[PDB]
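Everything below concerns the one structure shown next.
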4 protein chains.
Amino acid sequence: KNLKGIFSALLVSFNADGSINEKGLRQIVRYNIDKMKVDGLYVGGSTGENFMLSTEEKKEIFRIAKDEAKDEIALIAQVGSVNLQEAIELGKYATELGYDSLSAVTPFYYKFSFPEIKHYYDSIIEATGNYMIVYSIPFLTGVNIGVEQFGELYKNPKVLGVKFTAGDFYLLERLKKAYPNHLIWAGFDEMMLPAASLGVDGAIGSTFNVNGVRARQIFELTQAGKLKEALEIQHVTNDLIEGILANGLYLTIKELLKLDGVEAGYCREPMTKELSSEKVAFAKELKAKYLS
Amino acid sequence: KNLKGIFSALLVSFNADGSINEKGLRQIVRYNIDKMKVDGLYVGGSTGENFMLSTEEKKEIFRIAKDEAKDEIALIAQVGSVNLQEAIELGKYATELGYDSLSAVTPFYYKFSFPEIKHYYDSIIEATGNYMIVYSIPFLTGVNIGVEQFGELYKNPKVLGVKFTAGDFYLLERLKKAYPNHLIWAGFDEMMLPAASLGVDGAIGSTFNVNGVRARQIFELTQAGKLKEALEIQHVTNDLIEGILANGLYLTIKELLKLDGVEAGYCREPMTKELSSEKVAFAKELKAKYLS
Amino acid sequence: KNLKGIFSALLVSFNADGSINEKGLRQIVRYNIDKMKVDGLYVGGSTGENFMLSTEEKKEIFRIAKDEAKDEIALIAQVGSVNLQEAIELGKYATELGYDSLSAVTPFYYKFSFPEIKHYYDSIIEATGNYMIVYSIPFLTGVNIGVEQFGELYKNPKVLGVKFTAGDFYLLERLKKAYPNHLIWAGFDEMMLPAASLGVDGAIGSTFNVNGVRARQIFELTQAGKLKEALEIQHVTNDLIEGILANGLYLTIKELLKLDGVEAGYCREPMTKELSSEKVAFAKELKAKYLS
Amino acid sequence: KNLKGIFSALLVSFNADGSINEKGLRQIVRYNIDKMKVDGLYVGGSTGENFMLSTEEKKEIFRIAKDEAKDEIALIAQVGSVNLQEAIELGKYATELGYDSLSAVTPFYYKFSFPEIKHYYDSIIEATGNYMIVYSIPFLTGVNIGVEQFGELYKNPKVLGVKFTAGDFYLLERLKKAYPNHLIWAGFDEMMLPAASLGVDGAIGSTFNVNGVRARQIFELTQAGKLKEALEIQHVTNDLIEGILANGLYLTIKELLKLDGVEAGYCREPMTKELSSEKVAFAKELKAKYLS
């Protein structure tokens, strides 16, 4: 199954007490597939509030997402953790469910050496037999991997490439030059145009949950060399993103889902659970200006 | 029970497969009480490899530590997590076991606002009824809290004070000036002396597992104003600490315990699980030079 | 005079004792005009080793460069300094010589407030009557300016826009969206393609002194939407740039000029004055692979 | 001449047009010697607004300060610069004037290598014959030097030691341990007591221009092991420093001088030249509360 193209980092619907809302999660899945027209979903990432949840809740989300999506789209499962044993258990579970690849954040909190990081990736690959996408988010992790270190990771033939979330476009270009057959997915929705200009293979993003029509246009127009039109759409996109960021990233994408009839629910504590009223009204203005 | 003074951040003995070795953990607890002469233990911290473990393994460690220590010393339970529900569970369990206070790292990975951080501490306190020590480790977390924000936290009368792990001695002074009745424990063993000189009430540290004799000397000498002698002992301490850092922090402490007949075991993956033989030889030298 | 397009940040030829070599400086100017075919020169920038020079040497350089260039190309004079009186004197001097615009790095070393920064720019403009390009280099200065702050600066109608040297392509897009009539010059040669893709009006770079042919191709092909060809040329460019960076930035561009008969001379202490022999040999290899 | 103890980093009196006010500079010098009772002055440092001035103005300040001080106190001349030639010129001039040591900030703006930094210090020393104090201000410079690199610097017997301005108390202890006969001056007035507790030999500070009496008490009491009394005075000191930082550092110290009849003048552009009237009223309050 082809892993190129547009992937929404799946948001999860929670109840007021923080439990999974299965019905709302299925609506979010459906909405991405049928209305956003994504190539795939990236499940259990930062956007899914993954790192605030129990092992059992993560399994529950993997199960529901796969069940609802079936085989209509590609699915990637993020299974990384500071706990390698949890990561292996999640990796085997997602592999058994039929996820097309695994993905794993570089281990965080502690300051791990590069050979520890490589051993972590190799252990998950070995225990699962599945493909791996290296998940690079230096602004959250403080972890910075170079071209040579990426080459050492790529010695494992099950490693397909990297979800690139740093804003280093020098490194991005260097990685594409050095490993032309390895894949890169851009992680930053608001920099999609420059990233596609350097030949990334795809994008994984939180805003595609509500703006997937514009995201695909930016990406495909860029790759066809229609820059003038891609740029205009990127501009409107970034007006939307700038508002969503100022209003509260995850809550505001959820409120934009709710405004389209999707039961996207609350956020999970310790994140703020629901918008204040004025921030509800602000989300409505964003809906009216950009998504109507 | 008095929470002032010298607290070892408890190391945990693991088997080759990463399971807890109960017999070893009990030897480590017994050695801190009987040989290091600590005032208490801080259990489930960074030092105990906490964030690489399952919830069940965390509970197991709390239980064992408490069972072995009984009521001879004070015990503090670190129950913080990106998962607030897990933090509440562990907080209730440790409270039922009779830990004298909880502690909790500020939630991490995601970028939480300060009112989220305050709500997180307030929720743990309300659900457990226990005391709370705010756990500040900016070099691992990327989280920086100010004097005013500490004031907001301290509006909850069950918040006793802070485990201070930043090296900002201006902030440390400002906090003691503003909240003279709240407690500060120094978190950096190699800066014990300047921290004690500013009136911190205790220290919580990984190296006190093998250097607890000198740590108590530095701390009590400094508070008595014997700076000349405190400094000499800090100098030797930091020769030892420099060596430990260079050889691998957790593994070298465990090697140093092993050399005194404590079965301190392996470290937990994804950390390197055991020292290479030259690193074992290096640890023997530190032993011969500083702890014989 | 039109300030769009390709500007080399002018390197300066120094003698062994650090004095300016006027014959060499003239050769570097002539080479840029006739062989690199640049639209202009940006004189007195970082690349010119400007900050290691006295006010007299700076004046000497402005006059030689203008005298040699005459009116064949556009010229911009970087006159910024921690000393505002020096910046004014240089700004008047360069204006009198007929430079087409001034430019000034944000004041550095001290932490200036934004209103101090704005006042600095307004003072230089008022004293000289000339146009001003805001010079933004956060990796050298530690200074970060936002979209709103750029808008306050742009209230002065003599401010033309900004030499952008941060790698923040979100900010770059947001600046183009907000102030569509103000100009942006990219400052990072190795990210020229992504920057052009977002509509920048030009580039100012150290490497255009030797690679100005490829630099113009990347820029013009990108603007025409020929991304596939622009990317190939950016790849080869970045092979050259990676080698130049590893070998020593300014020294290696000078050595690559020398290999084309230009007496680009020494660097100025406290920079290392000349390459070691092996680094000379390395620059020869770069010349053979990329510039023959 | 003995270079231990308490040094005010000397403020400079400017007129409304930025020229040096000689009469005012002399009043500041006199006030530090007679009223603050300092062991010496550190002239041409960050506090003296040095880096905003021309070479001639710097010379003028060295000459005036030395003339006014004569031989009553120790004098250190800061002569560092991104321009090594200006550094050598100023170093020779100050040496000829009879300054007891030079000092030079690590070269900044460009990212110099360590061998370049060492060659810079060695050149200044060789051209002047004078002593050198290495001036370490990482929060302004972005430059971080380690224990081994300080040892390489100290191979030059004319390098006396270091003005320490990082808040890294581990590095401070390590430097005293490794080079017990080399001197350290604390750079951070608000961290005086913990620095003195680690055996620093002296302190160089901006606030000693108005709080010299307290600064000497903190330092001498700490060295005598009267920590309880030292801490009280550090507390009051840091209430004053906090106010001064909030209100505007250099302008508020000058306002505090003016309230004692010292004509401390304006600040030099591009710093804000004078306080607003509410900030004047604020400074009067600091004077009433802490310096009456």
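Here chain D follows Swiss-Prot, giving residues 2-293 in order.
If you check the header, you will see the structure was determined by X-ray crystallography, 2.1 Å.
Backbone N, Cα and C atoms are what each Cβ position is placed from, and that goes for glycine too.
According to Swiss-Prot, the features are:
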type	residues	note
BINDING	D:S47, D:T48, D:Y136, D:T166, D:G188, D:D190, D:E191, D:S207, D:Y251	aceneuramate binding site
ACT_SITE	D:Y136	active site, proton donor
MUTAGEN	D:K164 to A	Binds substrate but is unable to form a Schiff base
ACT_SITE	D:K164	active site, schiff-base intermediate with substrate
Distance, D:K164 (mutagenesis position) to D:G188 (aceneuramate binding site) (CA atoms, angstrom): 6
Around the Cβ of D:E191 (aceneuramate binding site), the count of other Cβ atoms that are within 10 Å: 21
D:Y136 (aceneuramate binding site) versus D:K164 (mutagenesis position) - Cα distance in angstrom: 5
Residues that sit under 8 angstroms from D:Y251 (aceneuramate binding site) by C-beta distance, when 6+ apart in the chain: D:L12, D:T48, D:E50, D:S207, D:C268, D:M272
Distance in Å spanning the most remote Cα pair of D:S47, D:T48, D:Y136, D:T166, D:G188, D:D190, D:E191, D:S207, D:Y251, given for aceneuramate: 20
Recorded positions, contacting chain B; criterion Cβ under 8 Å; candidates D:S47, D:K164, D:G188, D:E191: D:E191
Cβ-Cβ neighbours of D:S47 (aceneuramate binding site) (radius 10 Å): 21
D:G188 (aceneuramate binding site): tally of other CB atoms within 10 A of its CB: 25
Residues satisfying Cβ distance under 8 Å from D:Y136 (aceneuramate binding site), sequence separation of at least 6: D:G46, D:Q79, D:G81, D:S104, D:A105, D:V106, D:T107, D:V163, D:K164, D:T166
Reduced DSSP assignment, D:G188 (aceneuramate binding site): coil
